[PDB]
Amino acid sequence: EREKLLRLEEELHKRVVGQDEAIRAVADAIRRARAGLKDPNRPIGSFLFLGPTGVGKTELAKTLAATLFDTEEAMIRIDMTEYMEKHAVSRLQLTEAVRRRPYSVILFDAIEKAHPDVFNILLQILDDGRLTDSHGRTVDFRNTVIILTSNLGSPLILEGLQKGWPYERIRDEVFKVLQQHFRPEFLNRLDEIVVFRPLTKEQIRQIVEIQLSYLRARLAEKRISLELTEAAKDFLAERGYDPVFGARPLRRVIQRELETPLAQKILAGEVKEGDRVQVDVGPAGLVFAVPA
């Protein structure tokens, strides 16, 4: 645990690009949680992830589960934007998932969409780190990490970055908005209020690179090298990212624009063993060239 918790920030960055502030806060919170500096009757760490979409939020939550609990199976997701009905009853489900896996990351999507009812169960987790289910026998959450997402501050967060005003002025301005949708008890029991930032076209390109890494590695098994032009990477970065969908299409795009054609070349034999595949942009996609 010691070694792991120290190298936490590295491990998280192996899969999550940028968002350094987020990583630090979470890591420090978890480190501060262990070592016994916090009320034992609390989750390991509770967080409010604010900012844009498809920028790392879910990715960080995923990676955290894997890096901290050795597997992505340690993630429990609550797509709150769906629990708009008999919510309360449909979770005492939550208790059960936690009941069988005490060490687990619990992700609540769009937390503002939750009805006051949920916040009580939620708040009961943040305090005393325990929960009374339907039957009665309470579930221990002391070994869980709670991550809550929301876009409440997003537009103002963005605005603060364009006008480029001090981070403090952003966080404060953003916090005010939060004080209008969340009960202070809630915001006060949060270990951290993390703000994710705008996946600059750069971060997208950076994701293109880390995305390419698996392809390189998978190809390396055939001694095959894969060099891409900045233009090519930029193109993937372009087609890959979406304002509303985030960096989700990237995978599908890289698959279709690069992997699909590359595959035809290998089966055809154009790309042999050890070949240094050069990839550059064309009229409406990518072009491949084997050096002579």
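Residue numbering for chain A follows Swiss-Prot, covering 545-636, 651-850 in order.
Looking at the header, which is where the method is noted, we find X-ray crystallography, 4.0 Å.
Placed from the backbone N, Cα and C atoms, the Cβ positions cover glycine too.
Taken from Swiss-Prot, the feature ATP 2 binding site covers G595, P596, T597, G598, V599, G600, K601, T602. Around the Cβ of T597 (ATP 2 binding site), the number of neighbouring Cβ atoms within 10 Å comes to 18.
Here Swiss-Prot describes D667 to N as a published mutagenesis experiment; the accompanying note says: Decrease in ATPase activity. Following the DSSP three-state reduction, the secondary structure of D667 (mutagenesis position) is coil. Here the Cβ of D667 (mutagenesis position) has 20 other Cβ atoms within 10 Å, regardless of which shown protein chain they belong to.
A gap of 14 residues interrupts the model between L636 and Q651, whose Cα atoms are 6 Å apart.
Cβ neighbour count for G598 (ATP 2 binding site) (all protein chains, 10 Å cutoff from its Cβ): 20. For the binding-site residues given as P596, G600, the lowest number of other CB atoms within 10 Å of the residue's CB is seen at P596. Mapped onto three states, the DSSP output places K601 (ATP 2 binding site) in helix.
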